[PDB]
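Data first, discussion second: the structure below is written as structure tokens.
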Amino acid sequence: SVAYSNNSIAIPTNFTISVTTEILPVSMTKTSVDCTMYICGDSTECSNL
Amino acid sequence: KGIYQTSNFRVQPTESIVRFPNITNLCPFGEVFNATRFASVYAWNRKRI
Ligand SMILES: *[C@@H]1O[C@H](CO)[C@@H](O[C@@H]2O[C@H](CO)[C@@H](O)[C@H](O)[C@H]2NC(C)=O)[C@H](O)[C@H]1NC(C)=O
Ligand SMILES: CCCCCCCCCCCCCCCCCC(=O)O
Ligand SMILES: *[C@@H]1O[C@H](CO)[C@@H](O)[C@H](O)[C@H]1NC(C)=O
């Protein structure tokens, strides 16, 4: 509860130097896919289809 | 101009091998398909091969 009044003010007499962390992702892993290897791995009939 | 992903490095087979068990005898084709008597269908005979 803030002690509000029409003629009262609160003024700081000191200060705190505070250091905080913010962590942000920037990049993800780059991937490549060989379709023939994934679907028809070393099968000539599957590769031809 | 640039760098392009190609297919993964393929190695072709050099020879074909076949590995079957040490089996000598022929299956009893004469006993199965040339039996003198055959069972009735209600009492059908089962033979292990
Ligand atoms: C303002 O705040 C600082 C730190 O919050 C006060 O410094 C401390 O003062 C006490 C008492 O003199 C010491 O025991 C601490 O070692 C001090 N800390 C540091 C980091 O210096 C300072 O006294 C405050 N000033 C006023 C006017 O309130
Ligand atoms: C004597 C029992 C043999 C058991 C063999 C088990 C493996 C199955 C292979 C096929 C055997 C029967 C093939 C029949 C040949 C048919 C020829 C035709 O089309 O006239
Ligand atoms: C089938 O059985 C008959 C009667 O025993 C025989 O004459 C014939 O040679 C047999 N055939 C084969 C392929 O074994």
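Per Swiss-Prot, chain A residues shown: 704-752, in order.
This deposition comes from electron microscopy, 1.9 Å.
Every residue, even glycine, has its Cβ placed from backbone N, Cα and C.
Listed in sequence order, the same-chain residues six or more apart from A:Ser704 (variant position) with CB atoms under 8 A from its CB number zero; the list is none. One natural variant catalogued in Swiss-Prot, A:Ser704 to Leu, is accompanied by this note: In strain: Omicron/BA.2.12.1.
A simple way to gauge crowding: the CB of A:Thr716 (variant position) has 4 other CB atoms within 10 angstroms, across all the protein chains here. Here Swiss-Prot describes A:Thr716 to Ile as a natural variant; the accompanying note says: In strain: Alpha/B.1.1.7.
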